[PDB]
Amino acid sequence: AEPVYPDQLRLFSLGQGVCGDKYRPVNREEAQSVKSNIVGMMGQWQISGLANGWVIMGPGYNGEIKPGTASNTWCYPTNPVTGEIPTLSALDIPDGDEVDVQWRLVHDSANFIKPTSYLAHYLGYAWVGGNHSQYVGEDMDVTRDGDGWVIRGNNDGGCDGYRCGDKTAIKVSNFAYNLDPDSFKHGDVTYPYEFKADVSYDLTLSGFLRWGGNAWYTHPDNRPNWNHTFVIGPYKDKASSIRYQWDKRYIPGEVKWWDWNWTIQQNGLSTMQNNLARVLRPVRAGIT
Amino acid sequence: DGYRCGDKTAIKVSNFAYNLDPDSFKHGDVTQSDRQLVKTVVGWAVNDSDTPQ
């Protein structure tokens, strides 16, 4: 048996026990591993075929797997593609003091604010943007709050929408700088050295979740308030690691904070991984 | 319509206290549950003289 990712499954209707060109029939054991996802991707009274004379039934039957035969068949690609989040080239901040580096980081629109505002929107937060535009993360304001920074939509003038006025906030805090030994460089030897250090921080999202649909695993439906934190840097915990949670989306019992399969279904695989790649882009600062 | 209409003032009521009339208090029966013994003692008091003691 091999791990199965719900986004790769394909339901063929060619013939009994026949898959596509590059496609293998899903096994009864493999179907059991992701039972809830496949049952959620089926109609109420639908029955579909598996390998070795087995059948999966829809929610009306409580998702029972029993011996049988059917015309349809769930198939998995014969050569699955890796859905891992790609890595982008580093972003280098011009030399300066600690607070200057943070200021230049948090005021960048293409490499920040907009990649961070789209993540919050995809996760299901409400009203990510200001009153003077219709697009997410367009009319935003940045303020220095204590030892951190706060980004949120501008709220001047009026707005149309239920509870428009409660705008979600992005809070950046807890910066740290770790030096790597492979960036060493020197000039003449009459010497002046040079290094680059990687920057890490904590990102907090605060706001209320949308009623129509959100990405929390319990899928609350009463518009509750919510605060969550991510660590943009080396792994520290399962709850605050994006890469970890995304890589264990094939184990249903590991899903306890966010449901990334839901986001993939809602928006598509390529867009989600591009956005996550932009959010996790490395950041470096020079030292001399 | 207004500059910051939407930031509305809130009034909070808490910390209630009661000043009783002295001759109006009554209570009913006292009941016990979940009883666990601590200690007990028994004894005798003996008087062998000719007067109460």
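We number chain A the way Swiss-Prot does; in order, the residues shown are 24-213, 327-424.
According to its header, this structure was worked out by electron microscopy, 2.3 Å.
Note: Cβ is positioned from N, Cα and C throughout, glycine not excepted.
Just so you know, the Cβ of A:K208 (mutagenesis position) picks up 9 other Cβ atoms within 10 Å once every protein chain is counted. Swiss-Prot gives this note for the published mutagenesis A:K208 to A: No effect on heptamerization.
The secondary structure of A:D211 (mutagenesis position), as reduced to three states from DSSP, is coil rather than helix or strand. Around A:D211 (mutagenesis position), taking its Cβ as the centre, 6 other Cβ atoms fall within 10 Å, counting all chains. For the mutagenesis experiment A:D211 to A, the note given by Swiss-Prot reads: No effect on heptamerization.
Quoted from Swiss-Prot for the published mutagenesis A:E330 to A: No effect on heptamerization. Counting every protein chain shown, the number of other Cβ atoms lying within 10 Å of the Cβ of A:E330 (mutagenesis position) is 13.
Under 8 Å, Cβ to Cβ, and six or more positions away along its own chain, A:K374 (mutagenesis position) finds A:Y380, A:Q381. Among the mutagenesis experiments that Swiss-Prot reports, A:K374 to A is described with the note: Impairs heptamerization.
Reduced to three states, the DSSP call for A:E390 (mutagenesis position) is helix. According to Swiss-Prot, the experimentally introduced change A:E390 to A is described as follows: Nearly abolishes heptamerization.
Distance noted between the C-alpha atoms of A:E390 (mutagenesis position) and A:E330 (mutagenesis position) is 43 Å. For A:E390 (mutagenesis position), other Cβ atoms within 10 Å of its Cβ number 13. Taking only the Cα positions, the spacing between A:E330 (mutagenesis position) and A:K208 (mutagenesis position) is 5 angstrom.
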